[PDB]
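One structure is given here, and the rest of the page talks about it.
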Amino acid sequence: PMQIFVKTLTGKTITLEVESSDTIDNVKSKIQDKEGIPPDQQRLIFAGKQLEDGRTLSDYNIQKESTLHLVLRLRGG
Amino acid sequence: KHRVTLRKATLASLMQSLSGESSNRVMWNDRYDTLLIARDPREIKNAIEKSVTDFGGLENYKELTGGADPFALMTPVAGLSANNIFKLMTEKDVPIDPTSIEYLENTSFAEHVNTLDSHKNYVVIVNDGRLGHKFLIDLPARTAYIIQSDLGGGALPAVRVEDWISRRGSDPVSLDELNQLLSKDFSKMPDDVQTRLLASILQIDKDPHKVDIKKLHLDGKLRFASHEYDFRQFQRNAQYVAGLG
């Protein structure tokens, strides 16, 4: 059990019900369902670092009431 | 053959306005349940200011996002561009939410297009699970164009929307090739066939060596939906975005 928040650079928020054992992929895929972005096109950030597929939330020590960012832009200009 | 000139001048006008703070934030905003033209820049800017303040200020925020300043002039990833150019093209007076559109899965692109009225403009939103991509196919009143951008994590290399329109935006694409690519059989094709199809349709310089198929999800799902549009309406929406200054 657990709750996390996903925020975009726009200040748009969605709430996800999640377990520490859930994959980043699992998460990205739930973001695709709400924000309509292919997981491969997402820059999901926690505490400053990009979240990679094949890991879990616990691997990144994301805990209850945490916030992830969804950066929806190419790097640089 | 005089509308294609207008189509280019409209797309060029739109892409250039995006150097504008206001135009940049309104085009690529992510509120979908509202008419794109209803978007208020000042309001959108207050909501960013709100977010930043909420997180302790700009420096602290830029720490969380790993360097990303929410105020910067952005260029959209494939999903955000596709979703937003989709709205800008299809909307008149009722909000269209690309998040909540129903997609076709058990229908070939080839057999779907045959049902489409030729005297109408259509725009195809493609959600491609094989490439991890999402792009648009413009079907003017057959002729076909690609509108895309790409983060670059897949088989396709990173492309900024402004550059894609500028080099490949008014360059028609083979109907039949789109049928090959937008087939469930595409996953089965020979490596080089896949590579040239991707190169010809989605690579900026039509170059097979800029494509890496090893990065494809061979079991990913292809899904797409189309929607008619008034060219006048799209023009006008574009004018709103491009006129923010």
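The residues of chain B that appear here are 79-219, 225-328 by Swiss-Prot count, in order.
For all residues, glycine too, the Cβ spot is worked out from N, Cα and C.
For reference, Swiss-Prot has these:
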type	residues	note
MUTAGEN	B:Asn161 to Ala	Impaired ability to mediate deamidation of host NEDD8, leading to decreased ability to inhibit the host cell cycle; when associated with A-177
MUTAGEN	B:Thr177 to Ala	Impaired ability to mediate deamidation of host NEDD8, leading to decreased ability to inhibit the host cell cycle; when associated with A-161
MUTAGEN	B:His211 to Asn	Abolished ability to inhibit the host cell cycle
ACT_SITE	B:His211	active site
MUTAGEN	B:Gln231 to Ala	Abolished ability to inhibit the host cell cycle
ACT_SITE	B:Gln231	active site
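Feature map: annotations from Swiss-Prot on the structure.
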residue: B:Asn161; record: mutagenesis position; Cβ neighbours (10 Å): 25
residue: B:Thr177; record: mutagenesis position; Cβ neighbours (10 Å): 15
residue: B:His211; record: mutagenesis position; Cβ neighbours (10 Å): 27
residue: B:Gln231; record: mutagenesis position; Cβ neighbours (10 Å): 24
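With 5 residues unmodelled in between, B:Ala219 and B:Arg225 have Cα atoms 7 angstrom apart. The shortest Cα-Cα distance from B:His211 (mutagenesis position) to any of the mutagenesis positions (B:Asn161, B:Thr177, B:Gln231) is found for B:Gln231.
Taken residue by residue with DSSP, B:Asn161 (mutagenesis position) is part of a helix.
B:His211 (mutagenesis position) falls within a strand when secondary structure is assigned with DSSP. Listed mutagenesis positions: B:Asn161, B:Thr177, B:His211, B:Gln231. Those with a CB under 8 Å from a CB in chain A, in sequence order: B:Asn161, B:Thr177, B:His211.
Following the DSSP three-state reduction, the secondary structure of B:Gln231 (mutagenesis position) is coil.
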